[PDB]
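Asks: My questions all concern the structure below.
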Amino acid sequence: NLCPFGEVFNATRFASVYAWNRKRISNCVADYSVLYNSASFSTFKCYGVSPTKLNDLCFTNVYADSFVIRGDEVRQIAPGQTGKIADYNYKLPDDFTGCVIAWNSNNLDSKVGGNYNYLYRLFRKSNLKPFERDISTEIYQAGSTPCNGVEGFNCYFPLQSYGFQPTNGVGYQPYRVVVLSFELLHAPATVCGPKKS
Amino acid sequence: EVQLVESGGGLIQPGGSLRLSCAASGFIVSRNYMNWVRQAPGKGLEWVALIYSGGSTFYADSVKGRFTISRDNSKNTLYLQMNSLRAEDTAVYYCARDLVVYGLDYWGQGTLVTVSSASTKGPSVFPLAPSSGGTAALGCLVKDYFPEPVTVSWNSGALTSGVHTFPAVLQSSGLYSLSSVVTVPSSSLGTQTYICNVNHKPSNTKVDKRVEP
Amino acid sequence: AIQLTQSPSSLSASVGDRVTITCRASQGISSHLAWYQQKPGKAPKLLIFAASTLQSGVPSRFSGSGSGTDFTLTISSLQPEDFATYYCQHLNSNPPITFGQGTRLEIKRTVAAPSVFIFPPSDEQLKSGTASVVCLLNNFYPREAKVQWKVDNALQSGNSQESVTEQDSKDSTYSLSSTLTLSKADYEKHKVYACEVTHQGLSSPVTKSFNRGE
Ligand SMILES: *[C@@H]1O[C@H](CO)[C@@H](O[C@@H]2O[C@H](CO)[C@@H](O)[C@H](O)[C@H]2NC(C)=O)[C@H](O)[C@H]1NC(C)=O
């Protein structure tokens, strides 16, 4: 019985990058060929693993993380990057084993008035740890005076909307991202490419 | 009482180094996006460097590898370290607090960086004696200094209306020169004494010159 | 990747007028634009962010608008202290911030004639061996003026330097200084030093002069 990639890649709605969704994939056969043979992905970058060999491989756990960011942020979904996404929204570890897949979704995620449903964290004191998820909406304190949950000077709501419009430059258009991480543990391997069924 | 106060600018030979500093008050620099932005004389604004509250730093292509932005949380101060300076880095440098989507709301006063092979020289101050009815004009000629800037006030700042301090002109010798003038009622020449205060910090020159008929 | 182009580069308008400045982005940004005002000798001052939101403390007469590639800043009832250079900025939530090249706004007002004064060199400077003679043109409009130096009626060329002030923030006027520089020796050779001023606010030119040693 196949791994449910269609449930991830083809979901009607994607999560905001700050509240990125994680789908645990186990006890199944994963045909990766429907992915790297698609041509409808503008990014397909693997790390610590070769594409075209995934159908020959097995793993303990697979995680499929998915979210929306704008196109020129896609390069921040990579190990060892910096910027507002890698720092404050979604962080890949240095020793990342997996694949990052992305594609332009301007026709799904842009609105005529600007889509304001997709958000990112803009204000945060420190960097996230790898695979950390922070969904706090606490008012951010930029000065010495406590905010007491009211927005004012030096007291900023930490999330901001992208405002995706179909007339944005391609670097500012919405892109759907799936991150596949491959967990090779001291346990049985419950996810296998078809050649290892 | 939110302020940013810069220091550390001045004259430096091409290929030399300089560190700028920006003491802040009314927000915490380690908790903010902070920027350096520069402005070459008579030109537009040019973003220089950005530091995140989380620690990441980012640089314009024209300075990457030579400039380093940093901070000191205990002194609530922002730094710019400049190495291998060239003539085209000459500019006034501003620090600014960045609310990235709400813009750059607080800026320092700015600090001039001149990279040049020319030696520093303090000014000579000469009176422009008044003529004396109605209204009289008098002032001070500040001659032969390098580099910019000079400050001139009148009567230690107690006199500001009628004052015109002209922008410096570069003379053929490579030195700057300017005049500061003020118009006053002709009668006050007998009532008020007039002293122009000239400060050229690069050469450590403080000069007070009384201007009499 | 984004360049911002402001237009026009220079503009003059009268008080109470309505003024419009344009910023064009090379690609679609989306309300991610800010406007700043820069007066001479000062840091830029944020007026508008997110293309249309007035920054707190900024007078209501400033307004902004636009989406995508085309933005405008508008001053509803222009005032003499609005003399400034105006800059747009791309509010990029990732590093490469970028600014427009600036739009210099100057205030138009009624003709005003200059008041002219001439200053002989001081005797302390003559001891030094050099002589500067200064002509001062005070509080005139418009900026264009001719200043001609005459030494014993010979027109002088190539030994004077001019400097003009930035437009004044209260009455929109300019002031100009012209400095004629000679050696002590050459200064001692002549008697009548004069400054002749032409300006549209003057029905005929104005000469101010002095005789060396009087
Ligand atoms: C996402 O949904 C599309 C449905 O259009 C899937 O693509 C189609 O799959 C069928 C059956 O395999 C093919 O006959 C079509 O030619 C495909 N259309 C394409 C590729 O444009 C797609 O496989 C789904 N994605 C995942 C990961 O399941």
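Sequence positions for chain A are given in Swiss-Prot numbering; the residues included correspond to 334-530, in order.
So how was this one determined? The header says X-ray crystallography, 2.2 Å.
A Cβ is built for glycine as well, from the same backbone N, Cα and C atoms used for every other residue.
If you look up Swiss-Prot, you'll see A:334-527 marked as domain 'BetaCoV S1-CTD', on the strength of experimental evidence. Per Swiss-Prot, natural variant A:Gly339 to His is noted as: In strain: Omicron/BA.2.75, Omicron/XBB.1.5, Omicron/EG.5.1. Listed in Swiss-Prot as a mutagenesis experiment, A:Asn343 to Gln is described as follows: Reduced viral infectivity. One natural variant named in Swiss-Prot is A:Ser371 to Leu, and its note says In strain: Omicron/BA.1. The natural variant A:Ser375 to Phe is recorded by Swiss-Prot, whose note states: In strain: Omicron/BA.1, Omicron/BA.2, Omicron/BA.2.12.1, Omicron/BA.2.75, Omicron/BA.4, Omicron/BA.5, Omicron/BQ.1.1, Omicron/XBB.1.5, Omicron/EG.5.1. Variant annotation in Swiss-Prot: A:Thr376 to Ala, described as In strain: Omicron/BA.2, Omicron/BA.2.12.1, Omicron/BA.4, Omicron/BA.5, Omicron/BQ.1.1, Omicron/XBB.1.5, Omicron/EG.5.1; the structure shown retains the original residue. Here Swiss-Prot notes a natural variant, A:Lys417 to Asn, with the remark: In strain: Beta/B.1.351, Omicron/BA.1, Omicron/BA.2, Omicron/BA.2.12.1, Omicron/BA.2.75, Omicron/BA.4, Omicron/BA.5, Omicron/BQ.1.1, Omicron/XBB.1.5, Omicron/EG.5.1; May enhance affinity to human ACE2 receptor. For the natural variant A:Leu452 to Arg, the note given in Swiss-Prot is In strain: Delta/B.1.617.2, Epsilon/B.1.427/B.1.429, Kappa/B.1.617.1, Lambda/C.37, 19B/501Y, Omicron/BA.4, Omicron/BA.5, Omicron/BQ.1.1; Contributes to cellular immunity evasion and increases infectivity. One entry in Swiss-Prot concerns the natural variant A:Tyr453 to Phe. Its note says: In strain: B.1.1.298. Among the sequence features in Swiss-Prot, the natural variant A:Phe456 to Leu is noted as follows: In strain: Omicron/EG.5.1. According to Swiss-Prot, the natural variant A:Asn460 to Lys carries this note: In strain: Omicron/BA.2.75, Omicron/BQ.1.1, Omicron/XBB.1.5, Omicron/EG.5.1. Among the natural variants in Swiss-Prot, A:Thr478 to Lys has the note: In strain: Delta/B.1.617.2, Omicron/BA.1, Omicron/BA.2, Omicron/BA.2.12.1, Omicron/BA.2.75, Omicron/BA.4, Omicron/BA.5, Omicron/BQ.1.1, Omicron/XBB.1.5, Omicron/EG.5.1. The residue drawn here is the original one. For the natural variant A:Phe490 to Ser, Swiss-Prot gives this note: In strain: Lambda/C.37, Omicron/BQ.1.1, Omicron/XBB.1.5, Omicron/EG.5.1. The structure shown keeps the original residue. One mutagenesis experiment named in Swiss-Prot is A:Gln493 to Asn, and its note says Reduced host ACE2-binding affinity in vitro. Under natural variants, Swiss-Prot gives A:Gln493 to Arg with this note: In strain: Omicron/BA.1, Omicron/BA.2, Omicron/BA.2.12.1.
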Asks: Which ones, of the recorded positions A:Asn343, A:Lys417, A:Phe490, A:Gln493, have a Cα no more than 10 Å from the Cα of A:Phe456 (variant position)?
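Replies: Correct set: A:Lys417, A:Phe490, A:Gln493.
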Asks: Sort A:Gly339 (variant position) into helix, strand or coil using the DSSP assignment.
Replies: helix
Asks: Among the variant positions A:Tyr453, A:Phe456, A:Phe490, which residue has its Cβ surrounded by the fewest other Cβ atoms within 10 Å?
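Replies: Among the variant positions A:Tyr453, A:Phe456, A:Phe490, the sparsest Cβ neighbourhood within 10 Å belongs to A:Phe490.
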Asks: Residues with Cβ closer than 8 Å to the Cβ of A:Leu452 (variant position), same chain and 6+ apart in sequence?
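Replies: In sequence order, the residues whose Cβ lies under 8 Å from that of A:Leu452 (variant position) (at least 6 apart) are A:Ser349, A:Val350, A:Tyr351, A:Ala352, A:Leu492, A:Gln493, A:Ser494, A:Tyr495.
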Asks: Could you tell me which of the recorded positions A:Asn460, A:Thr478, A:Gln493 sit with their CB under 8 A from some CB of chain B, listed in sequence order (or 'none')?
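Replies: Answer, by Cβ distance to chain B: A:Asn460, A:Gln493.
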Asks: For the recorded positions A:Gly339, A:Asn343, A:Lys417, which residues place their CB under 6 A from an atom of ligand 1?
Replies: A:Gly339, A:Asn343
Asks: What is the total of other Cβ atoms whose distance to the Cβ of A:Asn460 (variant position) is within 10 Å?
Replies: 17
Asks: Specify the secondary structure state of A:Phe490 (variant position) as given by DSSP, simplified to three classes.
Replies: coil
Asks: If we count other C-beta atoms within 10 Å, could you say which of the recorded positions A:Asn343, A:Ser371, A:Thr376 has the fewest?
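Replies: Ranked by other Cβ atoms within 10 Å, the recorded positions A:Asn343, A:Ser371, A:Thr376 bottom out at A:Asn343.
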Asks: Just give me the nearest neighbour of A:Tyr453 (variant position) among the recorded positions A:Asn343, A:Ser371, A:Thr376, A:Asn460, A:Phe490, Cα to Cα.
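Replies: Closest candidate to A:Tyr453 (variant position), judged by Cα separation, is A:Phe490.
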Asks: Between the Cα atoms of A:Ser371 (variant position) and A:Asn343 (mutagenesis position), find the distance and write it as a whole number of Å.
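Replies: Roughly 13 Å, rounded to the nearest whole number.
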Asks: Could you tell me which three-state DSSP class A:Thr376 (variant position) falls into?
Replies: strand
Asks: Near chain C by Cβ (under 8 Å): which of the variant positions A:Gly339, A:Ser371, A:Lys417, A:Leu452, A:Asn460?
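Replies: Going by the Cβ criterion (under 8 Å to chain C), the qualifying variant positions are A:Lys417.
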Asks: Would you mind checking how many other C-beta atoms are within 10 angstroms of the C-beta on A:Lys417 (variant position)?
Replies: 25
Asks: Per DSSP, A:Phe456 (variant position) is which: helix, strand or coil?
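Replies: Assignment for A:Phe456 (variant position) reads coil.
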